[PDB]
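Q: Okay, here's the structure, questions in a sec.
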Amino acid sequence: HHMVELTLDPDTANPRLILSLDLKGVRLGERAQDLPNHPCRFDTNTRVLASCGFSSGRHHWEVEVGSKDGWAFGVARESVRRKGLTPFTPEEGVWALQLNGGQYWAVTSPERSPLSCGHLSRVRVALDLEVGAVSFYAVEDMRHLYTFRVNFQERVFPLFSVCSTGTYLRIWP
């Protein structure tokens, strides 16, 4: 199965995020690193993109996910805002799933959409820029979790947020 190789982009990472050395894994730390601000860095929201943005075609990858609340992952338009507190919503260029209050959500606005999917360990993301879709599948039985149909009009970047200690996101492969 032909999947893209993604690495987290340290220039984008919120200063409190802890990236692994292989740039696959993301946790939230207790203290903000002293990092030089970069126009790309999320200075307030607890997010980080892969260094790869997408302009065209179909691309797959997988995300392993902690069992404790705190994570959200998906894709974001390149213009997603980095500076100050920003809403986490499709309006703002953010199409994600989320584990929060013991519940899986698709992050619709103005209300999140509860998913009835059972426990997740690993999710396949399929980004289709030709049709304009991003779908999520539980790898155990490739069960369908959610699709956002979107007419993407700029580059689309894999997105990760961890806003609690005690949980993680890991990119595969």
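Start at 1 and count along the chain as shown; that gives each residue its number.
Method of determination (from the header): X-ray crystallography, 2.4 Å.
Using the three backbone atoms N, Cα and C, a Cβ is placed for every residue, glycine included.
So Swiss-Prot has the following annotated:
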type: MUTAGEN; residues: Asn45 to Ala (Swiss-Prot position 383); note: Complete loss of substrate binding
type: MUTAGEN; residues: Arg47 to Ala (Swiss-Prot position 385); note: Complete loss of substrate binding
type: MUTAGEN; residues: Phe88 to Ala (Swiss-Prot position 426); note: Complete loss of substrate binding
type: MUTAGEN; residues: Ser161 to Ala (Swiss-Prot position 499); note: Complete loss of interaction with GYG1
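In the displayed structure, how are the listed features positioned relative to their neighbours?
A: Secondary structure at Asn45 (mutagenesis position), as computed by DSSP, is coil. For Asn45 (mutagenesis position), the Cβ neighbour count at a 10 Å cut-off comes to 21, with all displayed protein chains included.
Around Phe88 (mutagenesis position), a 10 Å sphere centred on its CB holds 20 further CB atoms from the protein chains shown.
Under 8 Å, Cβ to Cβ, and six or more positions away along its own chain, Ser161 (mutagenesis position) finds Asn45, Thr46, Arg47, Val48, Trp71, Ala72, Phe73, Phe88, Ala96.
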Q: Hey, what's the Cβ neighbour count for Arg47 (mutagenesis position) at 10 Å?
A: 26
